[PDB]
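> A single structure is presented below for examination.
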Amino acid sequence: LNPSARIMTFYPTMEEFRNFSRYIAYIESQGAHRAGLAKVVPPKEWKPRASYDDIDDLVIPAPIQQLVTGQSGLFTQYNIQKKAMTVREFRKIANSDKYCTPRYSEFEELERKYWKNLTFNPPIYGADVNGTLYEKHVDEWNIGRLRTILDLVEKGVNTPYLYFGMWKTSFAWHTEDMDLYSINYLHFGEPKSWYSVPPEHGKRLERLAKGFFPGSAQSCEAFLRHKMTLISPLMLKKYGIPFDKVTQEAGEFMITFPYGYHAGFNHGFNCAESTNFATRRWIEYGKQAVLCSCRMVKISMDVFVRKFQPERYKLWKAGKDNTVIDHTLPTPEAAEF
Ligand SMILES: CN1CCC(c2cnn(-c3nccc4c(=O)[nH]cnc34)c2)CC1
Ligand SMILES: [Zn+2]
Ligand SMILES: [Zn+2]
């Protein structure tokens, strides 16, 4: 399933939507994981919050000014921490003449303006805010409590984060911490555009990045983990790196899969909610994740190897666990489909 590894979109009914982990297993049985990114449009009747007119007093403790340097589709993003601000203050800046979205008809025109102007007039990203916009009673796809096997770490990446975007705010090329999955919900506002590289081609993106930034690569085993590297889709086309693109709109979920490299940008004022999560398939990725060797987020895999792979525990502890990851294989939970 999904031999082209193209980004798939799913429209679950209210009944299919209710079981989060089962629905992740379902989309994997359909080959969604091969693209490294999937869109899930929830049923129309489902709302995580009745209204977003009550969040003006919400504090963004560390807004970041995003300074970008580069040319020829290759850039490095530098984050400058600014003083705390409210969502009311952030919305005022986001919609001001200095930072508002330029006029555009088609996405391709806006995508061009982004790649042409990302190094000018550095925007402010109200990123990494600990919090949720979900009402406490919401039991479906609740980013604040997904209750996947990732909870075994607790029972930081198992908590919800908010992202208040403005035009031209960006997320650099990366995989998740420990090559985990992630869920991103766009609560409201202007779209968020995504680029993705299939996990089966992730090593090709890394080789391209290493060749362009040899200083960074010598300094760290996993420099892409710093989340500072921006590469244009045109630069990827030029070097034959397979990739796909998708625009997430308000009210839609995006799912990133283990070792799924993604990057993207915000079209204007918006707010997304995200967290990391796991399935039984992730354990092997966590065991094999190449981590940052210069700073970082590290999860001990021991608890997972003991519980889900007891027969492999002595072999693994000895450093003799030679398992090769097949990126095309769905999670064992997908068996029923
Ligand atoms: C401690 N961890 C640091 C990295 C954090 C992280 C990992 N990935 N990641 C992102 N991925 C996808 C989309 C977005 C986005 O729209 N904005 C900003 N960051 C994003 C953010 C998770 C938390
Ligand atoms: Zn991510
Ligand atoms: Zn590093």
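To match Swiss-Prot, the residue numbers of chain A are left as they are there, and the shown ones run 8-162, 170-309, 312-353.
Determination method: X-ray crystallography, 2.3 Å.
From the backbone N, Cα and C atoms, a Cβ is placed for every residue, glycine too.
Per Swiss-Prot, the feature domain 'JmjN' maps to 14-56. The 2-oxoglutarate binding site annotation in Swiss-Prot covers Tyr132, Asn198, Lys206, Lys241. Record note (Swiss-Prot), mutagenesis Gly133 to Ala: Abolishes histone demethylase activity; when associated with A-138. The unchanged residue is displayed. Swiss-Prot documents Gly138 to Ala as a published mutagenesis change and attaches the note Abolishes histone demethylase activity; when associated with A-138. What Swiss-Prot says about the mutagenesis result for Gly170 to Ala is this: Abolishes histone demethylase activity; when associated with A-165. Listed in Swiss-Prot is the mutagenesis experiment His188 to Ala, annotated as follows: Abolishes histone demethylase activity without affecting ability to bind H4K20me2. Per Swiss-Prot, Fe cation binding site is recorded for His188, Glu190, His276. Among the features that Swiss-Prot reports, Zn(2+) binding site is placed at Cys234, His240, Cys306, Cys308.
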> Restricting the comparison to the recorded positions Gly133, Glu190, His240, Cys306, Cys308, which residue's C-alpha is spatially nearest the C-alpha of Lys206 (2-oxoglutarate binding site)?
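For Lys206 (2-oxoglutarate binding site), the closest Cα among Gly133, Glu190, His240, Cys306, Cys308 is found at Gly133.
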> Can you tell me how the residues of the domain 'JmjN' (14-56) break down into helix, strand and coil by DSSP?
19 helix, 7 strand, 17 coil
> Checking the binding-site residues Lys241, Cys306, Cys308: which ones have Cβ within under 6 Å of ligand 3?
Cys306, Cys308
> Spanning 7 missing residues, the endpoints are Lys162 and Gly170. What is the Cα distance in Å?
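Here the endpoints' Cα atoms lie 13 Å from each other.
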> Just to confirm: which same-chain residues, 6+ apart in sequence, have a Cβ under 8 Å from the Cβ of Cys308 (Zn(2+) binding site)?
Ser233, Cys234
> Measure the Cβ-based neighbour count of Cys306 (Zn(2+) binding site), defined as the other Cβ atoms within 10 Å of its Cβ.
16
> When a 10 Å sphere is centred on the Cβ of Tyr132 (2-oxoglutarate binding site), how many other Cβ atoms does it contain?
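Looking across every protein chain shown, the total is 25.
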> Could you check which of the recorded positions (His188, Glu190, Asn198, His276) sits closest to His240 (Zn(2+) binding site), going Cα to Cα?
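Nearest by Cα distance to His240 (Zn(2+) binding site): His188.
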> What's the CA-CA gap between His188 (mutagenesis position) and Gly170 (mutagenesis position) in angstrom, rounded?
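Here the two Cα atoms are 18 Å apart.
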> Out of these binding-site residues, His240, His276, which one has the fewest other C-beta atoms within 10 Å of its own C-beta?
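Selected from the binding-site residues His240, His276 on minimum Cβ neighbours within 10 Å: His240.
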> Using the Cβ centroid of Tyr132, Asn198, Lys206, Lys241 as the reference point for the 2-oxoglutarate site, which residues of the same chain not in that list have Cβ within 8 Å?
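Result: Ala134, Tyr177, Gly179, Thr183, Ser184, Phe185, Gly278, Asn280, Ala286, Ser288.
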> For the stretch where 2 residues weren't modelled, take the C-alpha of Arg309 and of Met312 and tell me their separation in angstrom, rounded to whole.
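Roughly 5 Å, rounded to a whole number, separates the two Cα atoms.
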> Work out the three-state DSSP category of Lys206 (2-oxoglutarate binding site).
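Where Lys206 (2-oxoglutarate binding site) sits, the three-state DSSP reduction gives strand.
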